[PDB]
Every structure is written in C-alpha cells, then in structure tokens.
Amino acid sequence: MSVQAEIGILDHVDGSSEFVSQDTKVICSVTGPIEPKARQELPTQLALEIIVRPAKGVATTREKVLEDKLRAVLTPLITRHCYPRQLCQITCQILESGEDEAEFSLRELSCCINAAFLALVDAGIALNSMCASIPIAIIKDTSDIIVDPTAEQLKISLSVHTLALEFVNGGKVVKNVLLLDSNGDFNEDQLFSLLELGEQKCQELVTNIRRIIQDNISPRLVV
Amino acid sequence: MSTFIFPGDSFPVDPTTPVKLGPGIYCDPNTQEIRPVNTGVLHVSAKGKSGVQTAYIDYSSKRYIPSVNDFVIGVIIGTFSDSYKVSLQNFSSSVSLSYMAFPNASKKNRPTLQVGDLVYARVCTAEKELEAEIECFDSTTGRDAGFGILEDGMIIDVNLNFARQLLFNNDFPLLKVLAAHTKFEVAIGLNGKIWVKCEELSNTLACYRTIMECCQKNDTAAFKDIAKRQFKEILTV
Amino acid sequence: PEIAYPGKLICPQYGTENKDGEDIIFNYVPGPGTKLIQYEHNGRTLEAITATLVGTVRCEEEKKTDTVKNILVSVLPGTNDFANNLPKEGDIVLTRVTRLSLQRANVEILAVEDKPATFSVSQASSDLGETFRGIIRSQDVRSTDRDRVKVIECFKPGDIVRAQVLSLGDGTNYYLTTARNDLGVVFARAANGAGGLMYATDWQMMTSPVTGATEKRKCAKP
Amino acid sequence: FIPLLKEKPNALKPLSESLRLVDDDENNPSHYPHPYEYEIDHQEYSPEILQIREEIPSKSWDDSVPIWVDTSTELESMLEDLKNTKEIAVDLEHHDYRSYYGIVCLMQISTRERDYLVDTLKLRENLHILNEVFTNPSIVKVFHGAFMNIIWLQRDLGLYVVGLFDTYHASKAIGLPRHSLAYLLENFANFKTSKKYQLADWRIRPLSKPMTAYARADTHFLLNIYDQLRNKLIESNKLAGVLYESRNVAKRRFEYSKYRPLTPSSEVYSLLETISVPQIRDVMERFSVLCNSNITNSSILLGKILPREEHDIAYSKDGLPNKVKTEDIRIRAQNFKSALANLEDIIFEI
C-alpha cells in the first residue's frame, strides 16, 4: 500500500492529480462546474462527462467499461444537486498499465478511482464523503488473498477484485460500498474474507490520502 | 497550521447553537443534517456576533460560482434584447447584464459598450438554477458606483483564493510591493480576474509578470524581493 | 357497425328515412378516426365515410343553446396511446419543467387531459429528447399582473405543471399557458426533488410536512 | 363568556374585582375580563427561572409508566404531587369534529419524575382545583405552542396560568431553524414523531398504547425544550423578552364570536333545401351496391416464443419455482387501484 500521489499538476484544468500504485500510473483532470451541452443537461443535477484513455492504442469498448464503473463510484460521491443544469468533465489518462492489459484491467480501474477522487478534491467540487479503491486477487495454489497484487501475481490468479468504499467521520466509518467488481471463481466464504481484509486496507488508504491532500492543499490556503 | 476538514466528517458545532452556513457547508434537504462537502480549513466566527455564528470552509478552487454581492470582472460577449451577455470565466455559464442598470441609467438611455469590453460589475442576483445577473450600479451602492468599462490595461487569471485575499485582506503585501515601484490602477474580481493598467506598457507588463509569479509561489515573503528582480529584468532590454 | 378497421367503409355522406309522414335528413360528418374518401364504381364517383383506425364505430349528434339532423361518425379504439390524441390548440396537458431562464419557462409534454378524469400518456423517452417540448411564456403564467412576473417564483425545475395549449408553434416548442385557476404547478418536491413532498395549500404557496420549509409557486387552485 | 371558576388561589386581587361587567366601547363590546390578568402582570417570577443552571435530562422513558388520571382521587393525588414541584410541563389534546366549539379531550402533565395523562372528559368539572398550582407563580408551567391551549383551559376547565414559559417564543428568540415541537424531540430525545394518531378523533377508549406513548414522550420533550430555552436565553440577553411574550400568551381571555373586539388582536380569541331526399336515397342505393360487392394460425419458427404471455415466478423457502397465478396479477392490480383512491383524500398539516 505504498502509493504515491501529486495534486494540482495541470494548468488549464480546474483540478488534476497523478496517482501511482506500483507500476500503474494514472493522471486525471477535472473541469467543472461549467456550461453543459444540450444533450448533457440535467434540469436538477450535475452532468458527468467521464473519459478514460488507455496507455496503448486508442479508446475501445474496454475503456467504455472503465468509464461506466468509474461513473458508478463518482456519481454518489458528488453532491450533484448543488450544480443544476451544469457540467463536470472528468478525464483519466492511464500512462502505465502496471498489468497485462490483454488480460486484466484491475489496477488501472482502482488507480483511476483514486485519481479521479483526488482530482475532484483539487477542483473544489462538493463531495458527500471520501473514497478509496484497492485491487485484490486470489491464487489457487496459495489460497491467499493478496491486496494490491503485482502483474506477475495476477497471471497466476483465480479471481480478481476491485473494491471501492465510501468513508465518513475522519475516514473511520464505511458509509457504503461504492463498487465491488468480482471476477473469476470464488465462494461465499472467500467473498467476506475478502471484504474484511479489503475494508482494512481501504481504511489505511483513506488515511494516507487524507495525509496527501492536506500536505498539498494547506500551503495554498491561509492561516 | 490550521484545523483541516474533509467531506463526510462530523461537524464540530452543536445544533443547539444557531449557525449561519457559508461556503463548504451543506444542509441536507432530506435528512436535515449539516455536513461539510469541501476540503480545507474550517472557520467559525466568534460568539456574540448578534447571536449568530457564521461557519464556512476555506477550500482551494479556481472555478467561480456566482454569489450575490460579489465584485466581478466580466467580458461582454453578446447582445440580447434587454441586456448584455457577459462571461465571468471561460467555459462557464453566461451571465446577464441589463441595459437598465448603468451609472446614469435611463430606460430610454442606452449603454455605449461594445462586445469585447471589460466591465467592473457587481453580481446582485445569483439564482442556482437560473442565469446570473450582473449590474453596474447597485441599490446597495446607494448612488455610488465604481462599475463600468475598463480601458486598455491587461487582465490576469488568478485562483479564487488569491483573488479573495487581494480584495479583502489588507495585510496582503502585493499591492504595497507594486506601489513602491510604480503607480497604477487595479480592478479585482472575485471570479479570479485581476485588471492592471499603468501609463506605460512596460510597467503594466512588469505588474502582470509579478502577479503571476506571486500567485504561483504563494509565499507571502517572496513578492517584495521577487518583485525587485522582475522590475530589473524589464530594463534589461 | 360491429367492427372497424383502416379502410373499411362505414356510411355515405348523407342518409334519409321516413318517419311520421315526414322525411328526415341525416347529415353524416367525418369525426375522429374517419375520413371522407371519394371512390369509383360502376363509372359514377362516390364519397363515403371510411374508418382510419381499428376499433368500435361510435356516433354522436347534438343541438345546443348559446329538417336536417347532423350525425357525427367516429371510430374509437377497441380492446394508453398518445398517438390519436396528439396535443392540439386548446388541449390541457401535463408537463415537467426542464429549464428556467428569465425570459420563459420550458417544459416537456408527458401526458394529455380529456373531458369528464382520465389521462393520455406519452410513451416517448425523456432521456433521448423524444418527448414533445413546449414553452410557457412569462405573460402566460397567470391572468392578473402579467407584466411583472418572476419566473423563479412561479415554477422550478422538475415541477409537474398542468397547462393548456395555445398553439402548435414550431416543430421544436409547443406554446402553452397556465393563466387559469385549475392550471399551474400540480406535483412538486422541495429543493428540486431533493426534499419531501409538497402540497398546494395556497394557490401561490407550497408547504411540506417534514421539511418545515415553504416555497412559493404558481399552483393550481386546490 | 362567563368564567367558570369561583375560586381564585394565589390571588393578588380578590375574585370579586375579577367578576366585573365592562362597558361597551368603540374598539370592543362588553365582556368579562381575564380573572388572572392582574397576577399575571404583578406576581413575581420564581427566582430560579432566573439563573443559568445545569440541565436535568428527561427520565428514561422505560423507568416509568404514564399515570392515567380519570378519578377524582387520582386527580387529588396528582394535585398534591404538583404542589411539590418548582416546574411542570403541560399539554392538551383538543377535538373539534363532533362538537361545535370543541372539547378538551386530554391533558398531559409532566414533573421531573413522572408523566400524567388526564381524562378531561370525565374530569371536566373537577379540573379547576389545579388552579392551586397553575396560578402559583413560583412554579413554572412550560408549554409549547400553548396560545390556543390557554383559551381552551379557560373555556372548558376554568383553568388559568400564572408563571408561563412558552418554548415556542424561546425557540424564536434564540433564532432556532425550526420552531416545531417535534424538532426538539427529534434532536434532543432521539425520538421520531408520528402524525397519524392526532388526525383521527382521540375520544375513543381505551387509548392505544402507541397513542399513549407519544404523549408520554411529548411532555418530556417539551420539558427539555424549556430547559434549553432557559439557559441560552439567559446567556443571550433575551430571557426578559420571552417572559413578556409568555405573559401575553397567558394574558388573553377567550370570548364568544359575536362579542369579539372589532380589531382582531392576539389578546382575544374568537340552406339545406338544395339537396333532395330523393337524390340522397340514390346514395343509399349505390352504397349498398358498393358495400355488397365488397363482401387458422400456426407458428413455423418464431411463432411460439415471441408472443409469449407474461408469467411470473416466486421462489419459496425450499427453492422451488412457483408460477404466479395469471389470476393473481389482476387481483393485486384491483386492490392497488382501490388502495390509492380511498387512501389519497385525507391530509392534515400543522
């Protein structure tokens, strides 16, 4: 869980970030609230334009799924009723997969969730709470649950998991499970053991994120 | 050092105390609970302020959101019957400036402004689900208006925090450091726009370069010394 | 007229009979679901009422206070649909406010009213702009003081407004009005749907039981 | 209206001067004066209302049962008990559907220790003895939203209040976001208010345990609100204002509608010939000619599955699929339609 992030790296965007876990590096940018296109307009709430760009080649249907899952996480996080008939552009440029993209998209999704959240924080957009996402995997010979697995570990995995939780009260109370994307062969006992260990490492991540956010933003503010 | 807060954290103040909610603080229409939605430093006004305490969160932002009683710098971009279409900030929703509200206003009388002009304007009304309205003369102004066209000069992009500090904080040395070198006028907008003019372009340019450098570093100490190197470089020719 | 299908002949344009030593003239008028079509047969032309819909044939006739008897021949559905009952001038409709700007209030038609009630619902999607959009001008909001009308205090985004059609307008927007007692905001929630249910206590005021907050609107007379 | 009480405890001005026929002025007509108007103006407030003090929480709801008071004896015991307090909380329930002016159906009274529920129907002619305590100025009487209740005590029971503290004025003076009484219960007692019981007439007995429970909770909530008002108001320099408002609420005397003052104040409550028939006849003929002249399904491939009637299934405890009756769907629909239409009509907002 030795992640590293930077905040406010882009000039022509309201907010930006660069999240790095292992070899997975994703840069994200957020502009909003701004004027929306007519087809995007929502009478009462904020409209989200979510874009995911791959590390190699052009955006395909694969990234279209990454956009969809990332939408399921960011939508309830943002206090959308504060910005009626308005738009918020959220762009993720995956710079380095950190995994075999022909087989997995686990680490890229988690890194996009964490980066998007950080970019939303930087942009100063109304959020109902905080959030953290981690990738998890299981190995058949080992029987182990490995949090933040490497690319080599994924190759020999039986199941891959993306867990993103919603935290409140100083990152101590799990408000809800924003996203759990479990793929592969697994049983009910493995699922809850995954959720128990997953919640712990997620809570540790929020604490680390809270540290990063305060370290970067506080110099900008005044005492 | 300050007491930082994050969205979804517990709100310190007790419901038994009447609290006026400012920026960053949100009152849920469904559960009636008061909760912070922005990330930054929580500021709570001292008690005794007419029995009402004002609590808000100072958070970093650069995308302006129109609020009533704000002095802003807009650019005319449009013509509509009964008003000007003015843009506070790029890609943001346009604001309206009625033909009615001007310094020596008349319904018959009309403004001479031409699309592309900078206006020092006050935002009297900012409905959340409706286009922003900007007025050059305000009833609050009560017969005194600083509102109107800005001629020539140079405009500068600046984050909302830096602009707010430049407008409301008198301890901000930026104006002073620029006064000990040359004399010029400045318009300050809460929408993150700063208008600077001098008699000579080289001085306005020097001011432009200083404000950006000081906005970038955000180190209060640097500017007087930072300004000194900037003034010198212009004469380098 | 047991059965009606599109293209089936119903009756000639005129009819007659003999009652009480006097000949009564029946003037058949093409109503909704029918149309006068000129056919040819035996060399001589002929105009006959033809059903254009599938359903049970119905007729109506009437004299009002404000020998030939005028009969109205029509065809009703036999077995919901917003097709045959498309919004025309004078019709009352239920629409939802999509956007507000100072100049006008904009709503999309969701359903249509009928005379003694019942309703017709548009099956179109509001997500794809498939619904017929309309416009309520500021001077068509209410009847009294139409010069000084604040839109923000009459409607809100998401409000369900019962309005009446003034004209078809262009292909983009219908033109509606709410300048009657039984017209205006009918269904609404506090804070644009972020709050609880609000009922029309006053004709100009909306009140909510749990919220404890009152928001003004141009509501229909309760 | 002729006041119903011949006994006036805690009196500063004999009941005599109280029973005085006033003349008819231009502003208002003749009518009896509020009997305790004097004492409400003169009698000193208990000096303990005046100090900021640590708050006393409500008793835990479950350490006690509400005390039902419907005999003269229970009432007298209750009276002896209230005589021992320094403050009490009071509320009423009023019914106006099956009565012209209305009748007082219940009285709720709480001490720091216990909650009382008084059958004001059975004890209508008995309740005046509470004037001992209700007009004792050294015992605070805490009401929320009592401006009407003051009138009704008068009208029905002949009861008056000297030493009133109204938490509604307290809430306003403090500038709280919601005046509502439940708000206090919701935030301080962690108790969720229920609307439905009030709307239906409260006359029916025995009273429902749920229907008892809200009243039991409500008095405690009111007491808590009063406590909140007492210390913050003192702190805020606003207590004097609330006692003034409270005396104005207490001061007013109910009057008959005919006798009500002229200026309504908050002090008092009260052509076709052309086509031939023959020519048309020919039309009927040619039509009959035209009309007269005009005069199994099996599925090869997708005919079987595409137009399949909608069926529903419900898995039981054993995990076996059960076909919902085609009939069942219709029955729910009829019932659902019934439920909304009957259901829709009634709603009361306070």
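Numbers in chain D track Swiss-Prot; the residues on display, in order, are 148-417, 533-557, 566-620.
In case you wondered, yes, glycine gets a Cβ from its N, Cα and C as well.
Per Swiss-Prot, mutagenesis D:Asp238 to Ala is noted as: Temperature-sensitive mutant. Abolishes exonuclease activity and increases accumulation of 5.8S + 30 nt RNA, 5' ETS RNA, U24 + 3 nt RNA and poly(A)+ snoRNAs. No effect on subcellular localization. Long-range neighbours of D:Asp238 (mutagenesis position) (same chain, six or more residues apart, CB within less than 8 Å of its CB): D:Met254, D:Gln255, D:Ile256, D:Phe290, D:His291, D:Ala293, D:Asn296, D:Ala362, D:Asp365, D:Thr366, D:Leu369.
Residues annotated as Zn(2+) binding site in Swiss-Prot, with experimental evidence given as evidence: D:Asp238, D:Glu240, D:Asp365. Sequence-distant contacts of D:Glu240 (mutagenesis position), defined by Cβ-Cβ distance under 8 angstroms and a gap of at least six in the same chain, are D:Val251, D:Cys252, D:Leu253, D:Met254, D:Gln255, D:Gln345, D:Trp349, D:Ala362.
Quoted from Swiss-Prot for the published mutagenesis D:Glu240 to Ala: Temperature-sensitive mutant. Abolishes exonuclease activity and increases accumulation of 5.8S + 30 nt RNA, 5' ETS RNA and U24 + 3 nt RNA. In the three-state DSSP scheme, D:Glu240 (mutagenesis position) is classed as strand.
Summarising the annotation, Swiss-Prot assigns UMP binding site to D:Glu240, D:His241, D:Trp299, D:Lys342, D:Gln345.
As annotated by Swiss-Prot, AMP binding site applies to D:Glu240, D:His241, D:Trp299, D:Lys342, D:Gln345. Summarising the environment of D:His241 (UMP binding site), the number of other Cβ atoms within 10 Å of its Cβ, over all protein chains shown, is 18.
Swiss-Prot lists D:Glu240, D:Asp365 with the feature Mn(2+) 2 binding site, giving experimental evidence as the kind of evidence. Of all Cβ atoms in the protein chains displayed, 23 besides its own lie within 10 Å of the Cβ of D:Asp365 (mutagenesis position).
Taking a C-beta cut-off of under 8 Å and a sequence gap of six or more, D:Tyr361 (mutagenesis position) has these contacts in its own chain: D:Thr340, D:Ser341, D:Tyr344. Swiss-Prot lists D:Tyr361 to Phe among its mutagenesis entries, and the accompanying note reads: Temperature-sensitive mutant. Abolishes exonuclease activity and increases accumulation of 5.8S + 30 nt RNA, 5' ETS RNA and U24 + 3 nt RNA. No effect on subcellular localization.
In three-state terms derived from DSSP, D:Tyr361 (mutagenesis position) belongs to a helical segment. Where Swiss-Prot documents D:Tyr361 to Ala as a mutagenesis experiment, the accompanying text is: Temperature-sensitive mutant. Abolishes exonuclease activity and increases accumulation of 5.8S + 30 nt RNA, 5' ETS RNA and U24 + 3 nt RNA.
In Swiss-Prot, the entry for mutagenesis D:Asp365 to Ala states: Temperature-sensitive mutant. Abolishes exonuclease activity and increases accumulation of 5.8S + 30 nt RNA, 5' ETS RNA and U24 + 3 nt RNA. The structure shown retains the original residue.
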Cβ-based proximity (under 8 Å) of the recorded positions D:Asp238, D:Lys342, D:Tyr361 to chain B, or none: none
Site of maximum Cβ density within 10 Å, from binding-site residues D:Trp299, D:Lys342, D:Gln345: D:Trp299
Coarse DSSP state, helix versus strand versus coil, of D:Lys342 (UMP binding site): coil
Structural state of D:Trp299 (UMP binding site), classified by DSSP into three states: helix
